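S.K.: My structure is below; once you've seen it, I'll send some questions.
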Number of protein chains: 2
Amino acid sequence: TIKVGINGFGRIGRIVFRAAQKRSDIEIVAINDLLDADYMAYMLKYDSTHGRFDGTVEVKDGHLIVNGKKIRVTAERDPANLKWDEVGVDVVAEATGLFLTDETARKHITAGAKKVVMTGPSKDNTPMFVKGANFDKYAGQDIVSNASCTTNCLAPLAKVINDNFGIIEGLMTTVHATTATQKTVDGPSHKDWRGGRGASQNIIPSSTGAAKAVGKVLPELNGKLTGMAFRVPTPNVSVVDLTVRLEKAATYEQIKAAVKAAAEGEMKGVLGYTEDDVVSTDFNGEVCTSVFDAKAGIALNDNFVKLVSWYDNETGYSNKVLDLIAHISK
Amino acid sequence: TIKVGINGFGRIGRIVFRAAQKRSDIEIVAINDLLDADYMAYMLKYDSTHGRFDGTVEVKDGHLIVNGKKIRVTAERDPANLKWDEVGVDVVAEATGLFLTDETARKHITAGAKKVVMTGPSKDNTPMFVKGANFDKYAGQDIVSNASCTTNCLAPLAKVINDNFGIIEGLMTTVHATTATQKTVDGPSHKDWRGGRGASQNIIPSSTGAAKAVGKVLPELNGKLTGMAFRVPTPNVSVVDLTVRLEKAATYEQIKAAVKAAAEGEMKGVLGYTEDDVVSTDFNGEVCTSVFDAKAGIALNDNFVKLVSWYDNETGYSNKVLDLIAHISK
């Protein structure tokens, strides 16, 4: 199995840790964060969004024992001190959102680590990989990025719609759930004023680089996409609203049939399809990084349409983070 | 097994149906309400609070096929027409809220059923029974009420404390979650002006017969308790705050010990005990109708203390609704 050491036990670090327990190829052997071992166990035991941990966890010797296995608990501010090799960490899940550049992220490899996977879009040119889109483009790089939860939702569906009718151009909107970066009441958000406003009281316009980033994972789409976000008061689960102009004419019945196909075949597990009357909570715990909502989407005509696809911005992304870890290791 | 027929597919009815599945002594055979089998299936398949139905459901000739078994569906306004014997129903779960009296519930019997269990406090003298409080007081009555969620949470804890230190008197407050009777925005509520104001916008003071009802379920407490509610903006899970005066002085440490005793002792399954830093969501899906929160309680002195216990007003209550069906079938 692959030895993984997570850096940052936030929303992502914790959900990837939970999802890893159900896999046979991966082993989490260490956690680093400025969290006491007993606090780390509490944050893992109870989750407001996903329920109590389906497993056992105990504190011992300053470390944790989860489901019978010992996990190294550290509190290193400087990653280049983590001595990952000592527990045998193969790939480090860089989930602090703080070291999204090769220079910073490499401090992990300097620290006895083999490879590192950013759990967020890189700030430098570090390559991002989205499952169902550009995984087969991996070139043995030791540092990569799993992109963002949104790109993980857009790229897959974009690819299918593109390869089938050609996307002339498109504008994406993501009605996204509240995240740890926001405030409970109007607070300071220097780099983004709207972002510091009361999260539960507002619909907050926000900017995302996920539409553009898709032109990076699916080069054929370079320059054909851009968009924005609206942060709304929900704790988890978001949705993309993709407005596209189609090269090849196509009826809505045809667009569905092609998404469903990719869903049942080539894209199985990454892209999903449904014709039920779903709402956001119906996707809390969703592993498919992109679920196409047939009845929600609408077409003005055969070359201009709006498509809707759901995504548990926590669960899906967290699983695909693990798939990329497996991937670059294989 | 015991044959159950649900009347009213609302929150209590739908969660009763669900919990009923993992049982064995009971079997749901029919469901009545004013919805189409396909709408009934949809409501059952997706729950915003408890997740997707863990099983199989589809429609077969205007009926439902859940987990492979056929569930009789009907949409009758008059209970006396349900012809419950055609499906050999033993007990009826009266979950409409419209038939909490003898002459209204009895219609079920007149329809071919054996006994009825109101899933709410009776409007008349019909006997209420709460697990862990007065089940042994059951005397073959054919129509009974399971009281309410709040009563099912308070009665068990009240009994233990009284039985142990003697309650001279107490006042209770339940910080309760929003329910189907409330409004999304300020709306009509002819018999309760506050209960009509936007649920998600306010902390809404409200009346509860709970406390007093404990005086009926636990006759030794008649006139010793009373209380109110504060409806807050959460979708499920409530908590009782009980301020009481004790006869025999007792330290918290001792109150803890006595409750933990009942917990694994006589009250197992009904009364729970935890010393963890829990919040409401951690009990979403809780079966025990009263989980004592050790750390949250406060004592001014050995004869004046405030005790808090959690309860999932949907899940816990519903489970006990089935426990009383089995009980009254002995």
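The numbers used for chain A are those of Swiss-Prot, and the residues that appear cover 2-331, in sequence.
A Cβ is built for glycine as well, from the same backbone N, Cα and C atoms used for every other residue.
Per Swiss-Prot, NAD(+) binding site is recorded for A:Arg12, A:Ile13, A:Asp34, A:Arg78, A:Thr120, A:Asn314, and the stated evidence type is experimental evidence. Quoting Swiss-Prot on the natural variant A:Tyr43 to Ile: In strain: ECOR 70. As annotated by Swiss-Prot, D-glyceraldehyde 3-phosphate binding site applies to A:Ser149, A:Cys150, A:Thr151, A:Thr180, A:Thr209, A:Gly210, A:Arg232. Residues or ranges marked as active site, nucleophile by Swiss-Prot: A:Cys150. A:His177 to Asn appears in Swiss-Prot as a mutagenesis experiment; the accompanying note says: Reduces activity about 50-fold. Per Swiss-Prot, natural variant A:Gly266 to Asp is noted as: In strain: E830587. Quoting Swiss-Prot on the natural variant A:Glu267 to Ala: In strain: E2666-74.
Structural setting of the listed features?
M.R.: The DSSP secondary structure for A:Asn314 (NAD(+) binding site) is coil. Just so you know, the Cβ of A:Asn314 (NAD(+) binding site) picks up 27 other Cβ atoms within 10 Å once every protein chain is counted.
A C-beta separation below 8 Å, combined with a sequence spacing of at least six in one chain, links A:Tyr43 (variant position) to none of the other residues.
When other Cβ atoms within 10 Å of the Cβ of A:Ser149 (D-glyceraldehyde 3-phosphate binding site) are tallied across all protein chains shown, the result is 20.
Counting every protein chain shown, 28 other Cβ atoms lie within 10 Å of the Cβ of A:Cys150 (D-glyceraldehyde 3-phosphate binding site).
The Cβ neighbour count for A:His177 (mutagenesis position), using a 10 Å radius over every protein chain in view, is 23. Classification of A:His177 (mutagenesis position) by DSSP places it within a strand.
The Cβ neighbour count for A:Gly266 (variant position), using a 10 Å radius over every protein chain in view, is 9.
Residue density at A:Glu267 (variant position): 13 other Cβ atoms are found within 10 A of its Cβ, drawing on all protein chains shown. Under the DSSP three-state reduction, A:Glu267 (variant position) is assigned to coil, being neither helix nor strand.
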S.K.: Out of A:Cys150, A:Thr151, A:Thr180, A:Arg232, A:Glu267, the recorded positions in the record, which is closest to A:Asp34 (NAD(+) binding site) when you go by Cα distance?
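M.R.: Out of the listed candidates, the nearest Cα belongs to A:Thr180.
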S.K.: Relative to the mean position of the Cβ atoms of A:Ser149, A:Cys150, A:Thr151, A:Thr180, A:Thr209, A:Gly210, A:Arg232, the recorded D-glyceraldehyde 3-phosphate site, which additional same-chain residues have Cβ within 8 Å?
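M.R.: Sorted by sequence, the hits are A:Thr175, A:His177, A:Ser207, A:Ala211, A:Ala230, A:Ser239, A:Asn314.
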S.K.: Would you kindly give the Cα-Cα distance separating A:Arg78 (NAD(+) binding site) and A:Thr180 (D-glyceraldehyde 3-phosphate binding site), rounded to the nearest Å?
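M.R.: If we compare the Cα positions of A:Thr180 (D-glyceraldehyde 3-phosphate binding site) and A:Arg78 (NAD(+) binding site), the gap is 23 Å.
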S.K.: Determine, to the nearest whole angstrom, how far the Cα atom of A:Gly266 (variant position) is from the Cα atom of A:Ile13 (NAD(+) binding site).
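M.R.: Here the two Cα atoms are 28 Å apart.
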S.K.: Compare the Cα of A:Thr120 (NAD(+) binding site) against each of the recorded positions A:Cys150, A:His177, A:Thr209, A:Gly210, A:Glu267 and report the nearest.
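M.R.: Going through A:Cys150, A:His177, A:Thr209, A:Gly210, A:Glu267 one by one, the closest to A:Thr120 (NAD(+) binding site) is A:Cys150.
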S.K.: Quick one: of A:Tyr43, A:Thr120, A:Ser149, A:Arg232, which recorded positions have a CB closer than 8 A to some CB in chain B?
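M.R.: Going by the Cβ criterion (under 8 Å to chain B), the qualifying recorded positions are A:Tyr43.
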